Structures are given as structure tokens and as C-alpha cells.
Amino acid sequence: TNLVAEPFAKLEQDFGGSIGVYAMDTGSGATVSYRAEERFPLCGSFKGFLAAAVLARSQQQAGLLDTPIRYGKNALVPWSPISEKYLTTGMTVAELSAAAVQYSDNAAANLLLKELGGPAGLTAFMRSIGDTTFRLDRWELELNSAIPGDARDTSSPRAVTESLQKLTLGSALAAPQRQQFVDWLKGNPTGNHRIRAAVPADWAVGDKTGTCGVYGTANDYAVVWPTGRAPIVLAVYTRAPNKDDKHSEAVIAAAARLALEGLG
Ligand SMILES: C[C@@H](O)[C@@H](C(=O)O)[C@H]1CC(SCCNC=N)=C(C(=O)O)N1
């Protein structure tokens, strides 16, 4: 594990913070781990799991995805580029889910959390798939505080990867819901400088990013489909000790590359 770990330790030292990585080859079972059981703030990366929770609920409530959500101005919070434009009409649950995943829309995220019973409702969904590490405690935008030591609104790289595998490739979602989730991740345009930058252009990638805006705290998780080979699932999370420390997309891409090249 010393030969595996040492390039990650070098990377996080030059970054000035901590990096957590977990990658799984779903065919052979091979893994790469670095700080994989440490907690890191989720930031907006929870929004991918939120959409999966909504899709899962639609398996027990026919028509949930078509349900109209007609909201007022108070539902709007900072960084709500899609939901801001439909204030005059409303949006359906599926339209809000697409906005949360592909634009990281904060109002859409809060509206979907409300549908699920709050942050506790998303945590309960994650428990239902066997994830005991994930916890969402607060709403947007308070969940982005990323204060050193705080376990609220965190998970671990290993738990993120394991849950992502269950939702995108396992049995948790029925086929139509599973393909919708995969399509939302594949079409996400916010992560071009993160895990996607480490992956050959020929290979499809679906990802969800998070960027807290403080404490150098940012992340990405992804499924990678190498052509004619079993898919890979991976997660890369960062944090830093000072409130004004800057996050780095380049560090996330570099750590993704180190993990992908070390699988086998
Ligand atoms: C709301 C803010 O904290 C952040 C988050 O939820 O983590 C929003 C803003 C951003 S927009 C991405 C900007 N990309 C620049 N290259 C993200 C994200 O990384 O997905 N989500």
C-alpha cells in the first residue's frame, strides 16, 4: 500500500490539504484506496443521490415523476438557475431532478428534499441501500459550511463509490429509472475539468460534482465505461484547513488519474 499511497500523499501536500479516493473495478473487484474511510463534506454531490432517491420512490408511487410542484418565490435560494425561470409555471418532480443533477440547482434540491421528508428522508433512503456512512443533516445552503471536524453533511469516498455502484449498475433501481439516472449523470456538464479530464475521450463518463466554496472543499464521483470492459466506479473528495483555501479541479483530475491507472 506504500507504493499505491505515496503519489496521493505527494499530491495532497502540494495542494495543501487532504484528498480521499476510492475506485472499484466492477468486473474483477480490484480497488484503489486513499483515505477512503475518512469523512469529507458532500457539498452538491448529494444531489445525485437525491435524484436516485426520487427515482427509487417512483418505484413505489406510480406517477411521482410527473407530479407538478408549483412553488413560490421563497423556495428560491442562491444558485437556482433553472427553477428561477419556472417560478411563473411550476416544474414537475422529474424536471426538478434533472435540474438538481445537471445544473446543481439549489432550489430544486430543497424542493425535492421537502418531498422526501427533509434531509433525514434522504439519509433514510441511503440507509435503505445499505449505506451507513452517508449523512445529510441540513438544507441548502447551510450544508456547505464544511467546517473542520464537523461530521454533518458528510460521507466517505468508499461509501460514495459503493452506493453509486448499487444505483447505477446494481439492483436498487429498476431498468427505466436506472437508465434515467445514468443519462442524467452522463449528460452532466459541470465536471469537465474533474474526473472526466482523466478519462480517454472514447470512454463514456457520468459524474456529479460538489463545490462548497470554502475550506478548499470540492469533489466528484463518477461511473466510467471503458469500451468492451467492465465499468469503473470512483469518488474523489478534497478539503483543506483554512476557510479561504482554494479548491482545485486539477488536483481532483490528477487524483482520479492516479486511481484509474492503479486498478489493473
Ligand atoms: C451551491 C454551491 O455550493 C455548489 C454545490 O452545490 O456544491 C454548486 C455550484 C457549483 S456550479 C459548477 C461550476 N463549474 C466551474 N467549472 C456546483 C458543482 O460543482 O456542481 N454546485
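For chain A, we keep the numbers from Swiss-Prot: what you see runs 26-289, in order.
The way this entry was determined, per its header, is X-ray crystallography, 1.5 Å.
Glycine is no exception: its Cβ is also placed from the backbone N, Cα and C atoms.
These come from Swiss-Prot:
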ACT_SITE  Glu167  active site, proton acceptor
MUTAGEN   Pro103 to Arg  Increases catalytic efficiency about 40-fold with respect to ceftazidime and reduces catalytic efficiency about 10-fold with respect to nitrocefin; when associated with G-239
MUTAGEN   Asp178 to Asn  Reduces thermal stability of protein
MUTAGEN   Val239 to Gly  Increases catalytic efficiency about 40-fold with respect to ceftazidime and reduces catalytic efficiency about 10-fold with respect to nitrocefin; when associated with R-103
Just name the winner among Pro103, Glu167, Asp178, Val239 (the recorded positions) by count of other CB atoms within 10 A of its CB.
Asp178
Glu167 (active site, proton acceptor) in three-state DSSP notation:
helix
Return only the integer: C-alpha distance in Å from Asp178 (mutagenesis position) to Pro103 (mutagenesis position).
19
Given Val239 (mutagenesis position) and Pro103 (mutagenesis position), what distance in Å do their CA atoms have, once rounded to a whole number?
16
